[PDB]
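Worksheet: one structure, shown below.
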Amino acid sequence: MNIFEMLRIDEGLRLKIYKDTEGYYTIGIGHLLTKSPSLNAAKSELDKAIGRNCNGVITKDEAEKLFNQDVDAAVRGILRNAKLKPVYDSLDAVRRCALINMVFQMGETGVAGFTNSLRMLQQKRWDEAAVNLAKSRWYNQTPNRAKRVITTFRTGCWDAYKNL
């Protein structure tokens, strides 16, 4: 398993504009288009992102292209962030994937806000960190996905996803 397969399981693939769990306009593999309420504003963002008139619909290929850009951007953002980089560097390969998944979902800023959990991960206190991470809106709002990620940080293995 790898970061791409993990995220594909968590986000799904949709070729038509859709609303995410938070009600925002998204397309592809979890690519947020806009937090604005206008489908029009979304269709516009979409055409700007793809470089064609899409009329709210994209191909598999286009979806995958956006996905590659997003994963790349999530990684570079962690590497550039003063709070995130040290954590990421301290982690093994599997756990690194778990941090990337949170950043892709919630943005750099959002994850950087998990001060206490970050400290615990750095210290390698797996059980403590899993408990602390669960005390968040994140976990209450998307519990199945949060459990999968949390289990990944807890064990350092891909079990949570070898089901799926």
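One-based numbering along the chain as shown.
Using N, Cα and C of the backbone, Cβ positions are placed for all residues, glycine too.
Over in Swiss-Prot, the protein carries these features:
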- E11 to Q: Complete loss of activity (MUTAGEN)
- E11: active site, proton donor/acceptor (ACT_SITE)
- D20 to C: Nearly no effet on specific enzymatic activity (MUTAGEN)
- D20: active site, proton donor/acceptor (ACT_SITE)
- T26 to E: Complete loss of activity at neutral pH; covalently bound substrate (MUTAGEN)
- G30 to A: Almost complete loss of enzymatic activity (MUTAGEN)
- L32, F104, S117, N132: substrate binding site (BINDING)
- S117 to F: 10-fold decrease in enzymatic activity (MUTAGEN)
- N132 to I: 5-fold decrease in enzymatic activity (MUTAGEN)
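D20 (mutagenesis position) is 26 Å away from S117 (mutagenesis position) when you measure Cα to Cα. In this structure, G30 (mutagenesis position) belongs to neither helix nor strand by DSSP; it is coil. For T26 (mutagenesis position), the Cβ neighbour count at a 10 Å cut-off comes to 21, with all displayed protein chains included. Neighbours of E11 (mutagenesis position) among the recorded positions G30, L32, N132, defined as a Cα within 10 Å of its Cα, are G30.
Around the Cβ of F104 (substrate binding site), the same chain contributes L7, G30, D70, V71, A74, each under 8 angstroms and 6 or more positions distant in sequence. Here the mutagenesis positions are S117, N132, and the one ringed by the most other CB atoms within 10 angstroms is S117. Around the Cβ of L32 (substrate binding site), the number of neighbouring Cβ atoms within 10 Å comes to 17. Note: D20 (mutagenesis position) has non-local neighbours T26, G30, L32, i.e. same-chain residues 6+ apart with C-beta under 8 A of its own C-beta. Using a 10 Å Cβ-Cβ cutoff, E11 (mutagenesis position) registers 20 neighbours. The Cβ of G30 (mutagenesis position) has 19 other Cβ atoms within 10 Å, all protein chains considered. Following the DSSP three-state reduction, the secondary structure of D20 (mutagenesis position) is coil.
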